Amino acid sequence: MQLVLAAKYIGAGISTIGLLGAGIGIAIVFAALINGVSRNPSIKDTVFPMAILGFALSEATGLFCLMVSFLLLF
Amino acid sequence: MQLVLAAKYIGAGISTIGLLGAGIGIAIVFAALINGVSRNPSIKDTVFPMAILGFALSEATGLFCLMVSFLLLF
Amino acid sequence: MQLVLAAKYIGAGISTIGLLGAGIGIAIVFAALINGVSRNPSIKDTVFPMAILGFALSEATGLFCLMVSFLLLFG
Amino acid sequence: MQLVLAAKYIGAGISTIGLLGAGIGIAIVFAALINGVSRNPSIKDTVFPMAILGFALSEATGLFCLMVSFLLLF
Amino acid sequence: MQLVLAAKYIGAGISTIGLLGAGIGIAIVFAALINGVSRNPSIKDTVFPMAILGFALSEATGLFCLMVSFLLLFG
Amino acid sequence: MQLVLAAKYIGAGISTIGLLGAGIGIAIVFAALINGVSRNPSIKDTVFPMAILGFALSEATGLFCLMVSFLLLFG
Amino acid sequence: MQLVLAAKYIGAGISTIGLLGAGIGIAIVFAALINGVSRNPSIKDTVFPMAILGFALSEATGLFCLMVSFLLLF
Amino acid sequence: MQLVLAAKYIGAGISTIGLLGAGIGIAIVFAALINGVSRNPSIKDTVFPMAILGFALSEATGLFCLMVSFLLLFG
Amino acid sequence: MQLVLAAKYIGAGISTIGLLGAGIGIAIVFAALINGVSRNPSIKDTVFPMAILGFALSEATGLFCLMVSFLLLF
Amino acid sequence: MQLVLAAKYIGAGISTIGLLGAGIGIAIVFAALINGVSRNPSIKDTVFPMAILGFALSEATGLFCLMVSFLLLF
Ligand SMILES: CC[C@H]1/C=C/C=C/C[C@@H](C)[C@H](O)[C@@](C)(O)C(=O)[C@@H](C)[C@H](O)[C@@H](C)C(=O)[C@@H](C)[C@H](O)[C@@H](C)/C=C/C(=O)O[C@@H]2[C@H](C)[C@H](CC1)O[C@]1(CC[C@H](C)[C@H](C[C@@H](C)O)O1)[C@H]2C
Ligand SMILES: CC[C@H]1/C=C/C=C/C[C@@H](C)[C@H](O)[C@@](C)(O)C(=O)[C@@H](C)[C@H](O)[C@@H](C)C(=O)[C@@H](C)[C@H](O)[C@@H](C)/C=C/C(=O)O[C@@H]2[C@H](C)[C@H](CC1)O[C@]1(CC[C@H](C)[C@H](C[C@@H](C)O)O1)[C@H]2C
Ligand SMILES: CC[C@H]1/C=C/C=C/C[C@@H](C)[C@H](O)[C@@](C)(O)C(=O)[C@@H](C)[C@H](O)[C@@H](C)C(=O)[C@@H](C)[C@H](O)[C@@H](C)/C=C/C(=O)O[C@@H]2[C@H](C)[C@H](CC1)O[C@]1(CC[C@H](C)[C@H](C[C@@H](C)O)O1)[C@H]2C
Ligand SMILES: CC[C@H]1/C=C/C=C/C[C@@H](C)[C@H](O)[C@@](C)(O)C(=O)[C@@H](C)[C@H](O)[C@@H](C)C(=O)[C@@H](C)[C@H](O)[C@@H](C)/C=C/C(=O)O[C@@H]2[C@H](C)[C@H](CC1)O[C@]1(CC[C@H](C)[C@H](C[C@@H](C)O)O1)[C@H]2C
Ligand SMILES: CC[C@H]1/C=C/C=C/C[C@@H](C)[C@H](O)[C@@](C)(O)C(=O)[C@@H](C)[C@H](O)[C@@H](C)C(=O)[C@@H](C)[C@H](O)[C@@H](C)/C=C/C(=O)O[C@@H]2[C@H](C)[C@H](CC1)O[C@]1(CC[C@H](C)[C@H](C[C@@H](C)O)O1)[C@H]2C
Ligand SMILES: CC[C@H]1/C=C/C=C/C[C@@H](C)[C@H](O)[C@@](C)(O)C(=O)[C@@H](C)[C@H](O)[C@@H](C)C(=O)[C@@H](C)[C@H](O)[C@@H](C)/C=C/C(=O)O[C@@H]2[C@H](C)[C@H](CC1)O[C@]1(CC[C@H](C)[C@H](C[C@@H](C)O)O1)[C@H]2C
């Protein structure tokens, strides 16, 4: 039983690694938003909702990691 | 039978690591969409379907990881 | 057999790591398709099949990872 | 109990790996802010709040890692 | 015997990690093909075979990983 | 007690890995500062404080890793 | 002996990780060949032998990994 | 104590991984310095101290990794 | 003794991972050579020796990994 | 005393992983040197000392890794 609980806790720690992908990806999206608005200010209203969508989709990958992490923890 | 269960939980945590690829890749597609539209607003209708296709394909790699994750958990 | 079964399950999880390569790669190809068409709209019908081919070959690397994963889980 | 507690501490350490994602992402956002402002100084007031949003969302992914680390530690 | 078998299966899973290199690399090549053709459509016939060569050579590194994987799983 | 202590020390080492993020990120910020100033020297006073902010925020992620490291080593 | 043989097989697997470096590097070289030829077709005969040298040297790093893998396997 | 000492030595090795961050980061900063001066020779005396500062802050992340490494080895 | 020999073999496998850095770095150098000659053909004789030096320095990092790997193996 | 020795050898192999950073970073410096010189041949004498400095500093990070490596081995 020591073994099973110990595996849940190590597994939960490992499950957070994938969050680095959303950390990096969210940033890549906002970088593009910023570069895009700087080069073409008039395009802001068009690309801002695209950036919000990109963020949410990238972020969803982190949510799934965290879901597995919490499932293992609790 | 404790050792096998422990392995399933460790394996499940490890199985989420690959989701970082979708996290980054989704972002890469949206970055291109945003920069492409900022440089050429008129191309938006053409490249948006391409972005949907590209992110859906990149995302699916992470769903495959999660499939293995949930197999090992349940 | 408890130890061997355990090893199959950990190995199965480890075998999914390589899928991050196709995750990034597929995105890289579609990013180029998008930036290529934005800079040159008239090239679309030429570069679109190239992106499909590129996607498929990158995807195949993930297919090989998942195959090993499923062989360890079931085979 | 020793084995479970050992697993908690190993897992706590592993749970900080994903913070490298926010480390890189935060910088990616600020690099774009700097480059965008250098190319187009007049756009600063527009992009600065986007950079703040971008960095906060990237950072939060690493804070979710840290949160799991602390749950395991304490 | 249990320990050796378990090691083979763990190793087999580990062996697929390097496949991420080909996954990313194949895509890098096709990205260049697409951007190169978009910038200069007339160069297509020259650069397409360079992309096939590049993809094949990148792919081979993944094949080497998969080979070791299969040697462990079966051999 | 031997097992818990060993786990603390292994964990402490693992906890420093994330520091690579700040190592790369701090540099990414200063690279942008340098390229931004080279392209537009007059923007220096505007972008320098953005680089300090960016570096500090990136650095903090590494500080969080080191904090966990020290909690394991001592606390 | 079982433990030593186990270690050989685990080590053989680990020894292939470094091949991802040649996988990416080989592609980096060919991407530059393609982009350089697209921008300046007349330079092809000059850069092609540089790309062959570049790819062979990158690949060899992965072959040294594979060599260690086989030494452990056999 | 054999297990704890073993853990100190493995932890010490693990604690050097994060140095790859400073390895890449330091290079990123100097790369920008070089590309910045090539594009604008007259900016050299302005961007050179910025590169030194950038190097130092990136380097510090590696210093923290090595400190933990040496604490595990000796402290 | 099983333990020590087993540690030598796993350690030798792990020691090859760092070779990925030279795999990637050698490629980055040759990419720059290629892009540089394509943009400015007359600069070839100046930058080719720089590329050879860059290659050798990056390559030396892989040599050191392999040295540790062979020390562990033999 | 077998377990401690085993750990030293494992630790030594792990200690070379960080050398990949120098491998990539050395290359990054030389890439910049090559591209900088191709775009502006006249700047060569100015940027070459900067490249020497940058690669020497990046390389040293890998030497620090190797220091730990050789401590654990000898
Ligand atoms: C696919 C799901 C994602 C949804 C995205 C929706 C985007 C639409 C868009 C309009 C947003 O709502 C937004 C930009 O307005 C927005 O994010 C706001 C809600 C948000 O308040 C924003 C303005 C901020 O200021 C934000 C930086 C907050 O100050 C900061 C405290 C929150 C950071 C953060 O990561 O929160 C997350 C995030 C919203 C994520 C986003 C989740 O949600 C939270 C709560 C739910 C779980 C716990 C997730 C886990 C995470 C790892 O995915 O974290 C939630 C806790
Ligand atoms: C390695 C060869 C690849 C083949 C590529 C072929 C390219 C040609 C091109 C014209 C395609 O057919 C395509 C662009 O039309 C295409 O991908 C469609 C079939 C696809 O429906 C696409 C348009 C989508 O809408 C797609 C995002 C779906 O909505 C989504 C549910 C599927 C995602 C996905 O990754 O599916 C995979 C993929 C096609 C992969 C692609 C495999 O195939 C599936 C089925 C077979 C096995 C199970 C693989 C495993 C995977 C890990 O490689 O997954 C298959 C399950
Ligand atoms: C260095 C060896 C590589 C050779 C490359 C040769 C390139 C030349 C070029 C002319 C090709 O043949 C090609 C572009 O025409 C080509 O790939 C075709 C064969 C292929 O049908 C292509 C046009 C596709 O349509 C392709 C996207 C398929 O639809 C898709 C199902 C296959 C993906 C794939 O990765 O296949 C691999 C690949 C060819 C790999 C590539 C092998 O081969 C397969 C079959 C042989 C073995 C089993 C390999 C092992 C793999 C892990 O390396 O997998 C084989 C399973
Ligand atoms: C979010 C917190 C970070 C705060 C950043 C604040 C930035 C504002 C800005 C004005 C700075 O203060 C600065 C640019 O002036 C600055 O860094 C100076 C303090 C500093 O002296 C700078 C000018 C240097 O010359 C610097 C390159 C030093 O020569 C060098 C020995 C220090 C490197 C270093 O990383 O120090 C860290 C750093 C400041 C970090 C950064 C901490 O702080 C130190 C001391 C406090 C604790 C121990 C942290 C822990 C670390 C792991 O995060 O390490 C501290 C040990
Ligand atoms: C985190 C704060 C950093 C301080 C940066 C200060 C920057 C100011 C700037 C003007 C410097 O002093 C410098 C550019 O002149 C400089 O680095 C020189 C001192 C240095 O001699 C440089 C010109 C070299 O020639 C250098 C490549 C040497 O030939 C080489 C033997 C040393 C490499 C090296 O990484 O040394 C480190 C470094 C300076 C680092 C730098 C530490 O310091 C040393 C001594 C202290 C400890 C042991 C650190 C550990 C390391 C892991 O951070 O290693 C120190 C051992
Ligand atoms: C810091 C040491 C490095 C020295 C670089 C010297 C560069 C100068 C430059 C003029 C070279 O000599 C060169 C470009 O002419 C050159 O590399 C030639 C010798 C080489 O024959 C080249 C023309 C090739 O065609 C080359 C692609 C070969 O065909 C190919 C079979 C060899 C690949 C390879 O990686 O070999 C290595 C490499 C030279 C490396 C390079 C080592 O050396 C070998 C033999 C020694 C050990 C075993 C190393 C291990 C490696 C992991 O560092 O591998 C050696 C086995």
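Please read every residue number as a count from 1 along the shown chain.
Determined via X-ray crystallography, 2.1 Å.
Positions of Cβ are set from backbone N, Cα and C atoms, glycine also.
Natural sequence variation is annotated in Swiss-Prot for G:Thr46 to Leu, with the remark: In strain: DS400/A3 and KL14-4A. According to Swiss-Prot, the natural variant G:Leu53 to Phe carries this note: In strain: DS400/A3, DS401 and oligomycin-resistant mutant. Among the sequence features in Swiss-Prot, the natural variant G:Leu57 to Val is noted as follows: In oligomycin-resistant mutant and cross-resistance to venturicidin. For G:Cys65 to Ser, Swiss-Prot lists a natural variant annotated as follows: In oligomycin-resistant mutant.
Annotated features taken from Swiss-Prot, shown on the structure.
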{"residue": "G:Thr46", "record": "variant position", "DSSP class": "helix"}
{"residue": "G:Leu53", "record": "variant position", "DSSP class": "helix"}
{"residue": "G:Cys65", "record": "variant position", "DSSP class": "helix"}
(request) Write down the Cα-Cα distance for G:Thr46 (variant position) and G:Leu53 (variant position), rounded and given in Å. (result) 12
(message) Radius 10 Å, atoms counted are CB only; among the variant positions G:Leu53, G:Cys65, which position scores highest?
(response) G:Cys65
(message) Can you give me the Cα-Cα distance between G:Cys65 (variant position) and G:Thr46 (variant position) in Å, rounded to a whole number?
(response) 31
(request) Round to a whole number and give the Cα-to-Cα distance in Å for the pair G:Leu57 (variant position) and G:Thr46 (variant position). (result) 18
(request) Quick one: of G:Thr46, G:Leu57, which of the variant positions has the smallest count of other CB atoms within 10 A? (result) G:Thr46
